[PDB]
Structures are given as C-alpha cells and as structure tokens.
There are 2 protein chains.
Amino acid sequence: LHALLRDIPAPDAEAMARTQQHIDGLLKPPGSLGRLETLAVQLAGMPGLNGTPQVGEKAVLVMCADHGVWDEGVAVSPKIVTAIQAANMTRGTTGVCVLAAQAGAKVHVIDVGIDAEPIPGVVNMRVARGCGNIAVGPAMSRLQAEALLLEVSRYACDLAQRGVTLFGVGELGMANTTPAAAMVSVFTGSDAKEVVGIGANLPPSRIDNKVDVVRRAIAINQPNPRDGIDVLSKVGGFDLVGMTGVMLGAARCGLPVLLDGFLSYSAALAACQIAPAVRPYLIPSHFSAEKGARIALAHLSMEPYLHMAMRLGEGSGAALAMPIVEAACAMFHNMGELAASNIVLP
Amino acid sequence: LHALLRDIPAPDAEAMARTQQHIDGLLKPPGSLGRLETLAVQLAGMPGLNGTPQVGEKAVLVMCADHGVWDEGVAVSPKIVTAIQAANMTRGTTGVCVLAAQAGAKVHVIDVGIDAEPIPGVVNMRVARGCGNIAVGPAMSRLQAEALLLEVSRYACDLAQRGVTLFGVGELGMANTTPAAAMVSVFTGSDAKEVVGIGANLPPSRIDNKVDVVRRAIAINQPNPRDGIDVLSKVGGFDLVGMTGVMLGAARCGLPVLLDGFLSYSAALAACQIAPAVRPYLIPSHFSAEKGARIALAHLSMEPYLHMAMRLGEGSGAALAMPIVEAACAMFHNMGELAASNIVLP
Ligand SMILES: Cc1cc2ncn([C@H]3O[C@H](COP(=O)(O)O)[C@@H](O)[C@H]3O)c2cc1C
Ligand SMILES: Cc1cc2ncn([C@H]3O[C@H](COP(=O)(O)O)[C@@H](O)[C@H]3O)c2cc1C
Ligand SMILES: O=C(O)c1cccnc1
Ligand SMILES: O=C(O)c1cccnc1
C-alpha cells in the first residue's frame, strides 16, 4: 500500500505540450472549444493513455454495502433495497445500467459489505455484513480499511490489463449520504448543517436528526482530517472506501476516473488527502443536487461539466459523462487543420 | 407563413401526464434523475414524437452567410474563412462534423448568403452575396426575411418526413457575433456594452469599436423589439434568420430542436418573439463563453445542461448534447420498475 501510493505516476508534461500544440492548429479559433480542449490535454498527460487522448473500453465499478447508521433513522428506504438493487444491477434494469449501456460501458457490481446473503453474479469482496454504526463508534478498523483499499486498487488496475482505459465510479447503500456528509464536514471544516442533504428523499422534518447523527459521529470518533484513512475507517463505510480504492488504483495505473455525485465527492476528498498525486487523474461528471455538493467540489477545485439536478448515485452521472470524454478524443484526432486550409489567424 | 405560425401544435398534456407517471415508478427514488426526468416529459409532449420520448435520426443544420458589417473591423478572421470553412463542412473535418459523427447525427450545410462562388455539396438557398452592413442600414428587406424563414421552415419539416426526429441548429459567418449582440440588446433591453463579446478572439482593444458598431446599428435602424421579423431583417443576418427558420419549422412539425451557443440564443429570442408556441420545442445545450450569454438565456428562461466554456459555434454544442437527449429516452424505456422488485418507498 505504501508502495502503491509511492508508485503513482506524475503526468507527462511532454505529451501535454504536444497535445496543446496540436489542438491549437485545429480548424477553429484557438481555445474556442474551451473545456473540451483542456480535457484532451489532461487526458494526454495520463501515462496509461500512451501520449494521446484515447478511449478504449469503459467500465463503471459500483461498490455496494450496508451501514449500521441506518438504525438511526437517517434513511427512508428499507435496508433490503441495497440487496434488492444490487441484484437488479445484474439484470441491467437500473439507472446506471441503462446509462452505461447507452455509453457502451460495462458495469461491474462489487459487494463490499451488503447485509444479506451473497448475490450470485456480484463480485464478492464483502468485508462484513454492513459496517458499524458511526453514531456510536467507528465504521470499521484501520486494518480493514487498508486491506479493502488494496484489494479494490488491484482489481481496478487488473481491468486496465484487459483493455479498460476509462473508469467510472459508483455506489449503492441505503443511508450512505450520512457517512458521506460526515467525511465532507471533516475534510472541509464545514459545519454539519451546511453539508447534510435529503439523500434519497428524506423528509424535511427528519433532517435535524440526520444533522445530530453526523455531529455525534464526529464527536465520538474524533477522526483526524489530516489522515484520510483515519477518516474513512471511522466515519466512512465499505462502499466509500471502495470508491476511494478505485481512484487509487486508476491513478497507480495512470488512467482516468470519472467521478459521479455526492458520495463520490466524499471519496475523492479522502483519496486526495491520502495521495495528492491522485488529483490529476480525476474528472468531474455532474453537479449533484445534494446540499453539500457545492462545498465538496470547491475543496476539490472541480467544476462539473453537467448540470442535471441529478441525485441517484450508482455512478449514473459518471456514465452520462463518458460521451464527453469521447468527444474530446474525437475532436483531437478527427478535426482538420487550419494550415491545410490555408487559414491564417492572428 | 401566417398559416405556418398558426398551425404550430400545442404540447400533449395527456402524453406528458402518462410519461410523468411512468418515470415515477422506475427503479429509483422519485425525482432522483432530475433534469433527465423533466427532459423526458418535455419530449413526450411533442406531437411529432408519438407520445413517448423517442429519438430516431438526428440532423444538424448549419446556416452559412457573410455580413456587410465585417467591413467595420468587428472581426479578426479574414472574410473568406466563411467560404473556406463551409467547404470543409463537406469534408467532415470541422468541429461540428467531428462531434456530429460522434453522436451519429448528419450535418446539413446550407448556404443562405455566402459572399463567394457557390460551393458544390452545399445546399443552395443563397439570398445574396452577404447581407447589408447593419451599421449604416438594414441587413435585408422584410420580404427577404420572410421568404427565407418560409423556405428554411419547409426544408426543416421535409426532413421530418425522412425519419429525422431531433434537430440541432448551427451557423458559420465571420462577424456574426455582432448582429447577434445587437438583436440580444434589442430583445432584452440590455445595453450593448453588457452583451458584446470577443467572438472569435477579437482583441480586447478592438472591443469598444464593436460596441459602438452595435449602438450605431440600433440607432440607425430603429428596430421594433415587439416585432421579431422587424428585428431580424434590420439588425440580423441571413444566417440568424435561417436558424430562426429551423426553429419555426421543427415546431410546426412538432419536433424538438437543440440550441447551440450565443448566435443560436439570438435566433431563439426572435423565434419566441414571433411565435411563443415555439418555446416548448426548444432544448438548451451548453452555456456559451460569450459575454452576453447569461443575459440571453435568462430572457429565454433556459438553463443549459453543459458547462464547457465553448465558443466555436457551428452547432458543435448542439451535437455534444445529443447523447443527453438519447439518455433521457434510454432511461424512460429501459429502466426497470420499483413494483416489479417489490420495492416500496413512502
Ligand atoms: C430504489 C433506490 C435506488 C437507488 N440507487 C441509488 N440510490 C441512492 O440512495 C442511497 C443514499 O440515500 P440515503 O442516504 O438517503 O439512503 C444510496 O443507495 C444511493 O446509491 C438509491 C436509493 C433507492 C431508494
Ligand atoms: C476558423 C474558424 C472556424 C469557425 N467556426 C465557427 N466560427 C465562429 O466565428 C464566427 C463568429 O465570430 P466573430 O463574430 O468574431 O466573427 C462565426 O463564423 C462563428 O461560427 C469560426 C471562426 C473561425 C475563425
Ligand atoms: O449525488 C449522489 O450521487 C446522490 C445523492 C443523493 C442520494 N444518492 C446519491
Ligand atoms: O457561442 C457561440 O456559438 C459562439 C461564440 C463566439 C464565436 N462563435 C460562436
């Protein structure tokens, strides 16, 4: 793990310079394609991409797990929905499934801690049947967090070996916006009231309790904001840790990762805290409708491309942004050149 | 034309209610897919779509034309670039071409007034070789505007007959951000300084002249803000009128139209002024980096989905948003149902 972290490659400035020069000579006024241009250059700098903005196979990894904090009345959906939805993932009827098929990406459902019997078709990496209730103690042990980070990391890079060049991250876990809000509060220094949202339609009257739960979690655990692994283990969850692991793994592999929504922002904060070298590999997707979204993004210094008022999770926003990434590649490789048209601009 | 305007269909509230009900029962917390849900319902209400969110063939119509106002020093690119780029459109090397191919849409290049010899492969609907310099008079006659609106309108609907269900609108015309800014100022009541941008990299020092040009255009022509056709003819251009015609034509055909950037906003304002019934058929794409973008969008009451800092035009932003439209359809038709999973949420 320390090894893994040590081995994350820095971006290729040379490839990026070459990329920038090419883009400037394309059939358009310079810089006119805006973020589509900056995205291509960012991609060019990723060592796993071979010096150019390229997209091979795509995969969305969905990390599923239950949380003990559910018992605190912070979620309106029955606990079983995690298990139910996880099986549905295997049938291609879910939101991420539909959107992924649309983008030509494959969905990988991973069980990191669902509180139910094992589901056939789902990759088994279960840590335990649900994590501990953060309100009264820690979600898990440090050891547990570390081992899962490692395991997911390797799984992520192994995919690279099979042609995957673009990843998307997602989750499934009733009550997960609670630990997400806690982490956000911790890493960001924001008060719980400011980053606690409605999650999956929590009634406005139940909010206050959710806020109390977050503060309690923090107070009791005393997580260290300067230690990403400490925070994850204490007030995180298996699903959030898994998402963080995807991030570490893509980075180590020198490949890009598309974030999703609020839960993913949580995970991204942790990843970046753990290894700043991870940052350059991250790509925002959409601007989640969760209250704490603005604050989290500001701390990541990220401006998402899509404003869809989305708040489903599952990696649905990540799937939706995949075509944008492919567009930046299409622009780069298939547009003609000014010179070839004898076009001269000041 | 009055006929045409009269015959624009109102949206199907019945189909929309049915759509809403279906969406609510899908495998997710209600309303969780945000704008993706509102988009599907909007589509369902369009009579040309047959009571459901559907996407058949896609086409982007690019309206090309030169402007006399170029002579005022409001554009840094040589005049010939319009003609040059228009031919390139026929070779598939341009920005819209690349992005359209990416989205599986076909590009239709239409010459509505390029100041050069006719270009083989380009649809000929040329009004004149460039429009009049708005700084000293009108761009064209009312008759001319009306005839072009009509002609483009019919062409647009005819495509519908050939399987096209989704349109995108675009343009090509050096100096076109000038008449665009003028129209915006007129329809919106904003001062020229507030809506005049850098267009295709106009140097910050040249701005002031561009602003003076806009005011002069307005002062001299005295366009009537309550008469969209009056405004277009006076301080518009053949390209902008053509874009407006696409809009009128899709609406008459009861089909959706994706806007592009700043130039398209101009055209949309005019279209809506001319026929409010057009509004429900319009779909924003991206948030153009042109200064006057915020003001124009506010007047259309539109919030774009994409924030890419784009400012190329050609209908490139429209092509980029096509997959989003297709996603809303995919969601609608392929997601599973809560009921089928025995999932019950309050
Ligand atoms: C049917 C259904 C499908 C979902 N897919 C993702 N979520 C989302 O809702 C949960 C977070 O919200 P909270 O913290 O309020 O539980 C996670 O499962 C998240 O993925 C879903 C939720 C439901 C009910
Ligand atoms: C090579 C080239 C390709 C383009 N494609 C679109 N535009 C854009 O630039 C023009 C508007 O900017 P202004 O008002 O400053 O001229 C239009 O042609 C618009 O389509 C282009 C401009 C250039 C130079
Ligand atoms: O932003 C998300 O991904 C999200 C928000 C609320 C509930 N589930 C997921
Ligand atoms: O927003 C646009 O479409 C645009 C902006 C500047 C120049 N050309 C096009």
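Numbering of chain A is taken from Swiss-Prot, so the residues present carry the numbers 4-349, in order.
Any Cβ shown, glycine's included, is placed from N, Cα and C.
Feature annotations, reproduced from Swiss-Prot:
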MUTAGEN   A:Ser80 to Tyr  Alters specificity to use phenolic compounds as substrate; when associated with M-88 and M-175
MUTAGEN   A:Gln88 to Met  Alters specificity to use phenolic compounds as substrate; when associated with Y-80 and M-175
BINDING   A:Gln88  substrate binding site
MUTAGEN   A:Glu174 to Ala  Decreases specific activity for DMB and adenine about 20-fold. Decreases specific activity 1600- to 15000-fold; when associated with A-317
BINDING   A:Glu174, A:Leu175, A:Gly176, A:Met177, A:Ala178, A:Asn179, A:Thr180, A:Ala203, A:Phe265, A:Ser291, A:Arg314, A:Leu315  nicotinate beta-D-ribonucleotide binding site
MUTAGEN   A:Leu175 to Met  Alters specificity to use phenolic compounds as substrate; when associated with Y-80 and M-88
MUTAGEN   A:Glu317 to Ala  Decreases specific activity for DMB and adenine about 50-fold; crystals bind substrate less well. Decreases specific activity 1600- to 15000-fold; when associated with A-174
Exercise for the section: With the Cβ under 6 Å from ligand 1 as the test, give me the qualifying entries from the binding-site residues A:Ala178, A:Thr180, A:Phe265, A:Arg314. Expected result: A:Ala178, A:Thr180
Fill in the blank from the handout: Of A:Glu174, A:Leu175, A:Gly176, A:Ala178, A:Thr180, A:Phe265, the recorded positions near chain B (CB under 8 A) are none
Fill in the blank from the handout: Result for ligand 3 contact check over recorded positions A:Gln88, A:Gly176, A:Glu317 with Cβ cutoff under 6 A is none
Problem - Length of the line joining the Cα atoms of A:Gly176 (nicotinate beta-D-ribonucleotide binding site) and A:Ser80 (mutagenesis position), in Å - result: 10
Problem - Alpha-carbon distance [A:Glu174 (mutagenesis position); A:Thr180 (nicotinate beta-D-ribonucleotide binding site)] in Å - result: 11
Fill in the blank from the handout: A 10 Å Cα radius around A:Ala178 (nicotinate beta-D-ribonucleotide binding site) captures, of the mutagenesis positions A:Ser80, A:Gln88, A:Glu317, exactly A:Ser80
Problem - Cβ neighbour count (within 10 Å, all chains shown) around A:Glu317 (mutagenesis position) - result: 29
Exercise for the section: Measuring C-alpha to C-alpha, could you say which of the recorded positions A:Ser80, A:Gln88, A:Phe265, A:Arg314, A:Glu317 are within 10 Å of A:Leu175 (mutagenesis position)? Expected result: A:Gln88, A:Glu317
Practice task
Determine the Cβ neighbour count for A:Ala178 (nicotinate beta-D-ribonucleotide binding site): the number of other Cβ atoms within 10 Å of its Cβ.
Solution key: 30
